[PDB]
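Asks: This is the structure I have questions about; it appears just below.
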Amino acid sequence: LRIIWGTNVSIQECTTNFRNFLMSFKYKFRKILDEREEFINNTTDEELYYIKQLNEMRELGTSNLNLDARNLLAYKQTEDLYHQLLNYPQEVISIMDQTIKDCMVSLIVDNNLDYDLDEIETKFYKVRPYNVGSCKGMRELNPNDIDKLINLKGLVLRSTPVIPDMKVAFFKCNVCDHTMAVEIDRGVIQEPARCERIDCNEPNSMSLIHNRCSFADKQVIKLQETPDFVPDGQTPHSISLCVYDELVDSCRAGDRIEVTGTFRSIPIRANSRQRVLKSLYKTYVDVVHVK
Amino acid sequence: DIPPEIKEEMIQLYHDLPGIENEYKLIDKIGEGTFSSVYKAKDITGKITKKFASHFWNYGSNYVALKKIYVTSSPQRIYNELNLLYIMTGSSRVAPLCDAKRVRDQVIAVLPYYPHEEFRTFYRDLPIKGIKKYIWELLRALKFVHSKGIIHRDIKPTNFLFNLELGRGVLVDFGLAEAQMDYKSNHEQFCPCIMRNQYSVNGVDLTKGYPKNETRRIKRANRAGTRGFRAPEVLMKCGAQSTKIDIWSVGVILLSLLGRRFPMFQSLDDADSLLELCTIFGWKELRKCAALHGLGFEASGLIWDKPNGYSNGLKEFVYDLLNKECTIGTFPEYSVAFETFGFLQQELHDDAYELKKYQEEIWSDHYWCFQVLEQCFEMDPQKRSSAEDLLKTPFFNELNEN
Amino acid sequence: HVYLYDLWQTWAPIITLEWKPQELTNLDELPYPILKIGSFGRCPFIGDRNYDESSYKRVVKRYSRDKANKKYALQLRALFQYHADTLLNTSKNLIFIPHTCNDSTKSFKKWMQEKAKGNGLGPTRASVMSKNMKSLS
Amino acid sequence: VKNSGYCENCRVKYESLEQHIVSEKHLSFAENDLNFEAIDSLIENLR
Ligand SMILES: Nc1ncnc2c1ncn2[C@@H]1O[C@H](COP(=O)(O)OP(=O)(O)O)[C@@H](O)[C@H]1O
Ligand code: BEF
Ligand SMILES: [Mg+2]
Ligand SMILES: [Mg+2]
Ligand SMILES: [Zn+2]
Ligand SMILES: [Zn+2]
Ligand SMILES: [Zn+2]
């Protein structure tokens, strides 16, 4: 019931499937999918992978879980969730994050562990998938593949400095000091036309305070691909990764990395006349995991 | 002469239980429950007949009731169940276990079969004598239970097996039953819900608002029970749930008899139960209870037929319940509800000698029933009288024959 | 709306539900159930949906069921009559207090005269929902 | 059909019970007696 618009994802069903996969994953399944059953271990394969990982996550206190998508392919009940994850990055990733938080708090509660749930529910957990299929290069990504998980490998040529990214504006009313904080949604900030107070109403009382806004890290990394396959007469191509938050300042120049993330496209403004955008979209990649 | 569609599961369980073919012969499936199914069987070896022979009611032949729990139930929960049934053996009102064993995951409990009649059969046509005896037995059983110091969260007529021919009843399910833990190592600070963990800025008041982005946690309190038969304590997730939720459920069952309504409180969620309680009692009373338990509550805009109504008491409520049945004529000519209807007609002001004696006695009985109903139906736990206090009522003069 | 909140606001509100006036148009399906009593010993908060106590077919079916169970109800009353016990009752047949009430039998006579011409367990869930969840919903 | 529920033993939600009981995790859980040791302790105390 209740699939989201423009997608094939149902929140309840996807959360159910992800919880099922978390509860009942054993590495022997991946061994079966790898046709490596002759290497099946009695110890590690028996033990529940992600439950244990969530445990050491709880004791250590980390907030990020790295998920192998081929493990999702291994589990029969979540084979469809794999394709749902490729085709719909952001929605399914948020679903996974909520499910991780739910599983953490549930596991604490069920065992009645002395560890307090104050930190757990306040924390924000992130899921970082990887090993999501093949590479296919960048010459072979058609525009229909916008906002999908892609796997890229190459050499990190150049790394820009840290670029602050606005998260909350801090407009201040000059007249009645009505300092409202505006969160950014879908990269848009909406100015109060007049003073949001009813008693005080002065449109010119607003003057954004740059310094008291809350920002977030953003680093652009120039990656030159080294695809496993190269078409005839194709010189190497450079793509612009865009990392966020903790991944900033992680990848140094000269590192040979394999990166997975969301293949995005953004209009580029023709600066000849302001607020006029070119019809050709620039393509870049948001980064979720770096190996 | 039995449905074979049940016989296939019977034989499936039979060969699923390799340690029972010689021990017992399965007779039939008698009971069905949310957490388990109950099977009737014959006792091949007589030692179990000798064991707890006094416990076995001697009415009819002696059979044994088999408790086939569902596999999905927690092993820790099943351990709680068996331990609790173990530590209240030999009570004659609580069902004592006779044997217990498991085959890998599946676990089976052996209980003395109690020939009973379905509650649906007789709630409509039970004389106030029947209510009196039934409630007396049930309160004696709960007196023993609370003396042992536990809480049987799910109290309902389905979980209480009463026999009319014997005129006695016993409790059976203890599935969600909880042992009362150590509450602590005046009444305003008895339960404002500040117990155990979290025990011992101004200018902002969320009196008429819900935060847009919610960044806070919910109460974590046991919610075990039934659809309905749930006490205001647990309904509002009020901390330190006491034994008296059980007597609240008892009073709910009692009122169900007085009105001939089996699904008395159809609560699809907590909100349904809370609003139904608001209807029966009043917004102000429920708000007062919440304030007593350190809990804010508000409701406005809703329309109620009785706006803070029924303050006269439960008499008016059961009164108009029976009034509409009277106008329609649902009840039979011989229905014993008509005497109650006349009782409320007389009290609300709205050969013959034996007749006058009989009506005098039923006046007294209905009177005492209605003043024990309000005795149990009060939101205050500390003020709510204990099971022994309920048994000490003037209505319960039949225990005085001891 | 209905709003129940922690007095010290240390914990999240338990129940917080508000309804638009427009969806309250029909009195039959209020989100908060009303004391629509109904009949035939049903739930006081539910009624005779797809049911009419005056429906002559329903009256006949109920009358037949009642006359079927006359003897059992009489046995119950005989078993339980003013002695507060069963075995103590062992040693007048019945006592009928008259009433002006209508019953199944009288209503039936009136009508005949008129026509004479799943599991129960669920995984524990977290309380706080992420803002992205709110956007998705 | 209607046998859809939550298997707290396996901490898992199943659409069908007959398949959950034969699931690998549930079968392994059943085959492990270490989870039932406390139960057996009171089982033996009966005799
Ligand atoms: N000893 C018994 N004698 C007769 N019926 C019983 C007995 N034990 C259980 N039952 C029947 O089986 C039903 C379910 O048993 P119960 O122990 O309440 O299981 P659950 O924990 O699943 O609710 C009861 O409501 C009752 O009808
Ligand atoms: F359904 Be039983 F009353 F746990
Ligand atoms: Mg039960
Ligand atoms: Mg139970
Ligand atoms: Zn202003
Ligand atoms: Zn309280
Ligand atoms: Zn299982």
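The residue numbers of chain D are those assigned by Swiss-Prot, with the residues present covering 655-701 sequentially.
Per deposition record, electron microscopy, 3.8 Å.
The backbone N, Cα and C atoms fix where each Cβ goes, and this holds for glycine too.
Straight out of Swiss-Prot:
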type: MUTAGEN; residues: D:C661 to A; note: In DBF4-AAHH; weakens interaction with ARS1 origin DNA and MCM2, but not other known ligands; when associated with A-664
type: BINDING; residues: D:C661, D:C664, D:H674, D:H680; note: Zn(2+) binding site
type: MUTAGEN; residues: D:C664 to A; note: In DBF4-AAHH; weakens interaction with ARS1 origin DNA and MCM2, but not other known ligands; when associated with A-661
type: MUTAGEN; residues: D:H674 to A; note: In DBF4-CCAA; weakens interaction with ARS1 origin DNA and MCM2, but not other known ligands; when associated with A-680
type: MUTAGEN; residues: D:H680 to A; note: Weakens interaction with ARS1 origin DNA and MCM2, but not other known ligands. In DBF4-CCAA; weakens interaction with ARS1 origin DNA and MCM2, but not other known ligands; when associated with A-674
type: MUTAGEN; residues: D:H680 to C; note: Weakens interaction with ARS1 origin DNA and MCM2, but not other known ligands
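For the listed features, I'd like the structural context: burial, neighbours, distances.
Replies: In the three-state DSSP reading, D:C661 (mutagenesis position) counts as strand.
D:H674 (mutagenesis position) counts 24 other C-beta atoms within 10 Å of its own C-beta, drawing on all protein chains shown.
For D:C664 (mutagenesis position), the count of additional Cβ atoms within 10 Å of its Cβ stands at 22 [all protein chains shown].
In the three-state DSSP reading, D:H674 (mutagenesis position) counts as helix.
In three-state terms derived from DSSP, D:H680 (mutagenesis position) belongs to a helical segment. Over all protein chains present, the Cβ of D:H680 (mutagenesis position) has 22 other Cβ atoms lying within 10 Å.
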Asks: Sorted by position, what residues of the same chain at least six away from D:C661 (mutagenesis position) have a C-beta under 8 A from it?
Replies: D:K667, D:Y668, D:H674, D:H680
Asks: Mind running the mutagenesis positions D:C661, D:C664, D:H674, D:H680 against ligand 4 and keeping the ones whose CB falls under 6 Å of it?
Replies: none
